[PDB]
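Beneath this line is the structure, given in structure tokens, with notes to follow.
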Amino acid sequence: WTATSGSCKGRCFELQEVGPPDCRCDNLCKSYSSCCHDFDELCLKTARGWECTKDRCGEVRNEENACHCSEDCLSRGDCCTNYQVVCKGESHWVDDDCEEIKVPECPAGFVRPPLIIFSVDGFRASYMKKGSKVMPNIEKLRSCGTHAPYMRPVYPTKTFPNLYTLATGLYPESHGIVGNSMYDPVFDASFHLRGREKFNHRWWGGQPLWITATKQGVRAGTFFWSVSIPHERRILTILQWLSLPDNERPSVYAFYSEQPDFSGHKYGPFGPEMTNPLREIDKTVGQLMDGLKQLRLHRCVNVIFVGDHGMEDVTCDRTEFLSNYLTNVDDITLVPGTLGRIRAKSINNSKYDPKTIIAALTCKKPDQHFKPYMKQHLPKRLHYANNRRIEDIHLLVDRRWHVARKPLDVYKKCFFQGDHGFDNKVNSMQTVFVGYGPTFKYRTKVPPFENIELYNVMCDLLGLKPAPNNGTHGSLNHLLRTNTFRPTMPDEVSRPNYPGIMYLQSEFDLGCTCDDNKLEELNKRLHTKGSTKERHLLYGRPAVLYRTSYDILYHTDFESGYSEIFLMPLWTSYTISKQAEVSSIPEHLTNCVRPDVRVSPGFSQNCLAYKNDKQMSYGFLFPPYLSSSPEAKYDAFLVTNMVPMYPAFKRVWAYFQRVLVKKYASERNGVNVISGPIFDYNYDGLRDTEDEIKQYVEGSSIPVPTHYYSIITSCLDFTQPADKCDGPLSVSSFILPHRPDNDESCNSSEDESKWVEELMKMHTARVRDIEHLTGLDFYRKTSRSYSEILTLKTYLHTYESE
Ligand SMILES: *[C@@H]1O[C@H](CO)[C@@H](O[C@@H]2O[C@H](CO)[C@@H](O[C@@H]3O[C@H](CO[C@H]4O[C@H](CO)[C@@H](O)[C@H](O[C@H]5O[C@H](CO)[C@@H](O)[C@H](O)[C@@H]5O[C@H]5O[C@H](CO)[C@@H](O)[C@H](O)[C@@H]5O)[C@@H]4O)[C@@H](O)[C@H](O[C@H]4O[C@H](CO)[C@@H](O)[C@H](O)[C@@H]4O[C@H]4O[C@H](CO)[C@@H](O)[C@H](O)[C@@H]4O)[C@@H]3O)[C@H](O)[C@H]2NC(C)=O)[C@H](O)[C@H]1NC(C)=O
Ligand SMILES: CC[C@@H](C)O/C(=C\c1ccc(Cl)cc1Cl)c1cccnc1
Ligand SMILES: [Ca+2]
Ligand SMILES: [Cl-]
Ligand SMILES: [K+]
Ligand code: NA
Ligand SMILES: [Zn+2]
């Protein structure tokens, strides 16, 4: 109950919100239906519209007007945004040449430049180019400030997951808003865009920017705006707050636009009806900038223009229906549309089986426009599994499509021509970033980056210490003129051992067999001491950032850090020049595994366990195919280079090692490769400890990886060989799931040249993703600045065209 009979006089858009049943005047009261009786009259004035005109100049103050054109308005902070233009012969901000803002030019009493975040729902990245003629204010911000060609949203590319990622720096799985619609089985409650439950604080995890600011003594304007408050009024409220006294005035402000998303749903991303909403957004930007210039704040404030996600063409006819696949369709609940999430309709049905649901939805129709997954098999780059609100069964829907349960759902609920929510690597889902102000750089283009990184930068802009988040703090230092954050490299926790020859052949009883001069003996000794290490370990050895027991092992062709705990390398490092040759495994060596005389029998794998384990075979981390000489090839068959692999996965691995590495070496002028295992049995994105491992090679203590990674580095200037690079680096990486079948790839019964590369592309990764998953830290010794290396570690190779 609200006693809606208090008053909003002098209280309009109160920054601090009051407790029921005393009535509310905040920009969220409308949404609770708790506004005082006089809110509309006092706070939502509209008389005479939104602009001064010639005859209104120097008028008698009429407090009923929406904005003012009287003399006292500037001191009062409530002029129409075009007042000085109309009544003082000033120019519009958009008509002024741009001029570098070297230092904040702020009124007395400002302690720090204010930050204004202007976010736009559904503003697709290509609108910056394709709408440029109808957005002159936005184009000036873009060309004069710092801009990326696009910004990558998080998955799913829905509104609330992305806006809440902007505010917190967290993946949806950590902040808890995992879709626009959700069921939490612990609360036994649902979350919907329409309605009540979404306001409850228990949905919203992490610490958003406005809370981070308040806790550290920085005042914040409110971030939520009720849909019914018009845009002009939102701008005027912000401008008013900026005229408050020093001790009351916020330092951070947010504006939100429902456009162009709302129109894009009705008309498609490039419908001819889309020109008008883009014009209207630009006009709003113009009003903010004219208003700032009037207050002498246009060279004082940092402005961020940022989207949540793009928009794709999607129509009713492009719907797959689960009833064309499932007999049992009424025993399931589907979360539908541009992604799919499936659970049992009733927890009292013990006959429900996720396994047979998956099997019934896998590769059934020749052009099937969705692919089912257990959530823990989704590409790791999506970070979409570690939340009880995310259902075990997930459908990744092809761009331009929808999934629904039954046809009745689509026609009893064609309306729409646009939608979003797809995989966050998809071009049409990309969005925008522009930063403008004294703390951003002048006329600077930066490469594409992910929206998880912005929270850190907004903290930097405000002098705040960020709450723990998924950004990599310092990786966006290159956007900023000043306020950079100068991180230090994490300290190595475990130092390696460097074992020599300590064991005789006959001490090993592993069930392994292998059919196997003074000049060339000093030679082999030195290779084992680390003579070619500078060639194969280009960027230093990775640091181990947790407590463990491991050894560095040197070889002619490769170097590895071998784990005595997991009985296999944590990492294997080798360089393949443009010139290198592929050989085959000789016949006499096909099943050869050799004891490593540097490593105890007790810290070794064994061949018998693989013979006994009918499901599990093995592969090698440094590929035998790429050995430098017949004699160096023996090193590749050491038991310390062996790892467990399902026969289905060996098909993948073998093609990557036999064909693709040489291909990248020829295309890139040499590559450096680091490969290794990953164990993530609890799908949290973080390295497992030994007590978390759920599977072992039968009869042994050999743990089974959930994934295999590789990091492939070369010279960004590809006229320099990878091993002789003077400047910036170029990287691509992957995290391949270690699966006992190839069900994920519908064409896998064909030749590896038709499906393996496509699989690897799907499972593209950031080096940073691999660091979380292994507890390692790469690129420790380069000649590049650390911030530049952090940017490189957050890079994602997406394999989309331009
Ligand atoms: C992205 O960045 C984020 C942020 O840095 C990373 O997430 C963090 O990871 C840490 C490790 O997983 C984790 O640390 C744990 O914190 C526990 C205390 O948790 C509360 O406090 C924080 C801080 O105020 C708060 O934010 C948490 O909020 C979560 O929970 C509520 C819902 O319950 C949500 O509203 C909120 O969104 C958030 O949910 C997310 O996180 C949890 C995990 O905490 C997930 O389960 C959810 O699905 C969701 O994703 C909490 O309210 C603390 O209890 C933990 O300590 C246990 O484990 C350690 C190991 O060191 C052990 O020493 C301790 O004894 C303890 O074990 C005991 O409990 C066990 C389990 O009950 C039991 O088995 C044992 O027997 C022991 O007795 C742990 O320190 C931190 O909480 C999150 N933070 C956030 C905000 O998510 C994330 O890793 C990054 N991602 C990547 C890929 O890098
Ligand atoms: C769910 C989060 C909510 C706060 O997101 C909104 C805006 C937003 C989020 C983050 C940032 Cl950095 C800036 C802005 Cl403007 C919003 C949503 C719906 C109505 N009004 C405002
Ligand atoms: Ca884990
Ligand atoms: Cl959703
Ligand atoms: K076997
Ligand atoms: Na298949
Ligand atoms: Zn939308």
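Here chain A follows Swiss-Prot for its numbers: 51-463, 468-570, 576-591, 617-886, in order, are the residues you see.
The header says X-ray crystallography, 2.0 Å.
Backbone N, Cα and C define each Cβ position, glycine as well.
According to Swiss-Prot, the features are:
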type    : residues               : note
DOMAIN  : 54-97                  : domain 'SMB 1'
BINDING : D171, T209, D358, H359 : Zn(2+) 1 binding site
MUTAGEN : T209 to A              : Abolishes lysophospholipase D activity
MUTAGEN : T209 to S              : 15% of wild-type lysophospholipase D activity
BINDING : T209, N230, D311, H474 : 1-(9Z-octadecenoyl)-sn-glycero-3-phosphate binding site
MUTAGEN : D311 to N              : Abolishes lysophospholipase D activity
BINDING : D311, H315, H474       : Zn(2+) 2 binding site
MUTAGEN : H315 to Q              : 20% of wild-type lysophospholipase D activity
MUTAGEN : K430 to A              : Impaired secretion. No effect on lysophospholipase activity
(Q) Counting by DSSP secondary structure, give me helix, strand and coil numbers for the domain 'SMB 1' (54-97). (A) 9 helix, 4 strand, 31 coil
Q: Only counting partners 6 or more residues apart, tell me which same-chain residues put their Cβ under 8 Å from the Cβ of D171 (Zn(2+) 1 binding site).
A: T209, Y306, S307, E308, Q309, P310, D311, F312, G357, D358
Q) What is the total of other Cβ atoms whose distance to the Cβ of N230 (1-(9Z-octadecenoyl)-sn-glycero-3-phosphate binding site) is within 10 Å? A) 17
(Q) Across the 4-residue break in this deposited model, measure the distance from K463 to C468 using their CA atoms, rounded to a whole number of Å. (A) 11
Q.
Taking only C-alpha atoms and a 10 A limit, tell me which of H315, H359, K430 are near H474 (1-(9Z-octadecenoyl)-sn-glycero-3-phosphate binding site). These are the recorded positions.
A. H315, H359
Q) Which chain neighbours of the Zn(2+) 1 site, leaving out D171, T209, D358, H359, have a Cβ atom within 8 Å of the mean position of the site's Cβ atoms? A) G172, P203, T207, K208, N212, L213, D311, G357, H474, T485
Q: Rounded to a whole angstrom, give the Cα distance between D570 and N576, which sit at either end of 5 unmodelled residues.
A: 17
Q: Just jot down the residues in the same chain as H315 (mutagenesis position), at least 6 apart in sequence, with C-beta under 8 A of its C-beta; none if empty.
A: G172, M361, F470, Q471, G472, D473
(Q) Between the Cα atoms of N230 (1-(9Z-octadecenoyl)-sn-glycero-3-phosphate binding site) and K430 (mutagenesis position), what distance do you get, rounded to the nearest Å? (A) 21
Q: Go through the recorded positions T209, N230, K430 and pull out the ones with a Cβ less than 6 angstroms from some atom of ligand 4.
A: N230
